[PDB]
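**Student:** First the structure, then my questions, so here it is.
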Amino acid sequence: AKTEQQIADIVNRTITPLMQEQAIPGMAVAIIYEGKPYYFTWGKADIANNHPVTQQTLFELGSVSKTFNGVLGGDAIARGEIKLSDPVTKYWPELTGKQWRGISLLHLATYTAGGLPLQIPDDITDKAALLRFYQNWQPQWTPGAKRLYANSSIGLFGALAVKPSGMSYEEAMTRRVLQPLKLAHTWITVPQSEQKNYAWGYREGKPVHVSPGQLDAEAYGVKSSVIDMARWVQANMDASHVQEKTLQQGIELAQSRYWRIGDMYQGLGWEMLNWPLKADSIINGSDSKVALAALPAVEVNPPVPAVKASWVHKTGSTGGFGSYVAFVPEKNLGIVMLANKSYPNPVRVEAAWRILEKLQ
């Protein structure tokens, strides 16, 4: 049984050189070891004003926001509000295009709709334009044939998933996920009172914050602290302690395996690989050459319920931030790596692997 100081030594040995080599101003890392949280912070959250990273520093999670999306969707399924088999047109009747027939909420959630684009076009700045965009989108492949990671896909899933609730995505997320899990330092919109804790992201040494964009909250707009992310990992790793029934069930549903792409399985937001595994699979898999590629999707029907012997993870980036979260339910082991500089995904994964390999 490792002591907090022994874990600290392991973490620092990897993070110190990482920050120096990648020129990362500040980082916050959470380690879940034997189900218990351990926090670590380094550097600056704000260079110009010389403010350090603290346990309350808020980092832009980028696409790790998709895991919150998936869980909220799972919760909606558990509430009987939506079904993954429901057609997209049930929630957005205005999508009359014939190309939308046969496309389900599952397809949107798992990037298997047929090639929806990675990004929603920048020229789209209003609801009307967003409708035209989806209406005129032409599928590149038939539903379920290929997986193409895309913000426009899961972003739409999140927006439609909360429609029956009658709440906005932000309100639904806050009331159904953030508050029940006591994530008091997790936000889609950082309030004025918490701006003092909002770290600046850095690109080319310049401070920057993510700009507003269509379906941003749903795909890449959540901000959170190291303490809240440790709680998020614990809740997703083992939801047996989660009191709210539909949330507990929603968490489990987000880790069901809906498709197999090579050796990776697609959940709702979360991505999974069988455990044990070898470093190359996840490191190489995180390179954009693989992560952003259009690959054949093999349907898992019926979906396989959450497998404890899995490496569950998600990468996330914005212009000024780079994040990574990974956990292994079988081992009650996990890690959160938050940084206020975006750096190569494979570098993040390799660092996480070296650390957890020493905490087996």
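The numbers used for chain A are those of Swiss-Prot, and the residues that appear cover 22-381, in sequence.
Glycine too: its Cβ is placed from the backbone N, Cα and C atoms.
Copied straight from Swiss-Prot:
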- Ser84: active site, acyl-ester intermediate (ACT_SITE)
- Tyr170: active site, proton acceptor (ACT_SITE)
- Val243 to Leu: In strain: GN346 (VARIANT)
- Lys335, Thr336, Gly337: substrate binding site (BINDING)
**Student:** Between the recorded positions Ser84, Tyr170, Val243, which lies closest to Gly337 (substrate binding site), Cα to Cα?
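**Tutor:** Of the recorded positions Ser84, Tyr170, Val243, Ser84 has its Cα closest to that of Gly337 (substrate binding site).
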**Student:** Three-state secondary structure of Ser84 (active site, acyl-ester intermediate) from DSSP?
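**Tutor:** SS state of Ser84 (active site, acyl-ester intermediate) = helix.
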**Student:** Given the residue listed as 'active site, acyl-ester intermediate' and the residue listed as 'active site, proton acceptor', what distance in Å do their CA atoms have, once rounded to a whole number?
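**Tutor:** A Cα-Cα distance of 11 Å.
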**Student:** Hey, how far is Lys335 (substrate binding site) from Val243 (variant position), Cα to Cα, in Å?
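**Tutor:** If we compare the Cα positions of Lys335 (substrate binding site) and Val243 (variant position), the gap is 14 Å.
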**Student:** Quick one: give me the count of other CB atoms within 10 A of the CB of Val243 (variant position).
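**Tutor:** If we count other Cβ atoms within 10 Å of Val243 (variant position), we arrive at 33.
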**Student:** Measure the Cβ-based neighbour count of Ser84 (active site, acyl-ester intermediate), defined as the other Cβ atoms within 10 Å of its Cβ.
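**Tutor:** Within a 10 Å radius of the Cβ of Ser84 (active site, acyl-ester intermediate) lie 21 other Cβ atoms.
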**Student:** What is the set of residues, excluding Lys335, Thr336, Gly337, whose C-beta falls within 8 angstroms of the centroid of the C-beta atoms at the substrate site?
**Tutor:** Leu82, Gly83, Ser84, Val85, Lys87, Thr88, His334, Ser338, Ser344, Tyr345, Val346, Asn366
**Student:** I need the CA-to-CA distance for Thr336 (substrate binding site) versus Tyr170 (active site, proton acceptor), whole Å please.
**Tutor:** 12
**Student:** What whole-number Å value do you get for the CA-CA distance of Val243 (variant position) and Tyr170 (active site, proton acceptor)?
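**Tutor:** Between the Cα atoms of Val243 (variant position) and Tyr170 (active site, proton acceptor), the distance comes to 18 Å.
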